[PDB]
Amino acid sequence: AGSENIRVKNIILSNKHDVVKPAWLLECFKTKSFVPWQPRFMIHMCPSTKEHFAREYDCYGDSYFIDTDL
Amino acid sequence: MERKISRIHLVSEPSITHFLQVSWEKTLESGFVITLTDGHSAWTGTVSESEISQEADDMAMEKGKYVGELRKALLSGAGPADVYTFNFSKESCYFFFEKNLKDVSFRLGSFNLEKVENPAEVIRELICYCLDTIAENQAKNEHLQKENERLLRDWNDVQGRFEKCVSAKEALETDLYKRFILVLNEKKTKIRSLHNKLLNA
Amino acid sequence: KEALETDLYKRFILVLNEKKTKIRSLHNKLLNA
């Protein structure tokens, strides 16, 4: 959901699903590959995904193992 | 203390100009002293508050309006469209000025001046006043020009410095970002090395 | 200029502090294993 409407807010209230910005599909189409998620695209995190990205990524978009660009 | 010198064309002999100097303390309302000259002989007269008030009352005019009209006529305050005609009967020593209004003339003021025995003194005083005022004006103009030149130079310098600063702003921003990414990549390498060592252990 | 510099430096030192906390935790847990 690219617009945080009432449905998006209701899904946010429940912690059983993950929201991703529509740019993820466009990026997949351009690369024609199943690229994994990034904190920039997603606006919400499930507890499992939150734990998964906590190890790989930091409290913000910055990560540890993968370098960063401008 | 103020004084104004003006040029006039007497209708009796409208070929040679005359010069009239009128001096007042604060405003023409209280009074003033007038002196007419032509380069050979001069006449002088004075107008007081009582005389001007009586003349205005005879005119059935507001004091402010009469004072303004007198200032316009005597201080060379010519308006966009207005002609004033002056004439001085020498035999009767009577000088009066009127406001010509396109074939209807309205006499504005009239006085009786006394022929001063010594015209040389008044001419010399007028010349001295003119020289003093021109010297003062020249000094003021020189000072103002110097100040303007200095201010223009300072403004040019400040504008150049501002251009340099705005140009360097982007360079500073990009240098800061580059340094940021350098140190961040160093920290990423450090964390990667620590993770690899932990995995090996 | 001053506002931009201070804001950028504050953000950067915050990020550096977080990364330093993470590396300190990694070093602390390295000793036990």
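Residues displayed in chain C correspond, in order, to Swiss-Prot positions 169-201.
Including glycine, each Cβ sits where the backbone N, Cα and C put it.
Here is what Swiss-Prot says about this protein:
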MUTAGEN   C:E170 to A  Abolished DNA-binding
MUTAGEN   C:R192 to A  Abolished DNA-binding
MUTAGEN   C:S193 to A  In XRCC4-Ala mutant; abolished phosphorylation by PRKDC; does not affect ability to bridge DNA when associated with NHEJ1/XLF phosphorylation-defective mutant; when associated with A-260, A-304, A-315, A-320, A-323, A-327 and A-328
MUTAGEN   C:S193 to D  In XRCC4-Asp mutant; phospho-mimetic mutant; abolished ability to bridge DNA when associated with NHEJ1/XLF phospho-mimetic mutant; when associated with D-260, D-304, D-315, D-320, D-323, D-327 and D-328
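Positions of Swiss-Prot features highlighted on the structure.
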| residue | record | Cβ neighbours (10 Å) |
| --- | --- | --- |
| C:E170 | mutagenesis position | 6 |
| C:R192 | mutagenesis position | 10 |
| C:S193 | mutagenesis position | 10 |
Cα distance (Å, whole number) from C:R192 (mutagenesis position) to C:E170 (mutagenesis position): 32
DSSP three-state assignment (helix, strand or coil) for C:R192 (mutagenesis position): helix
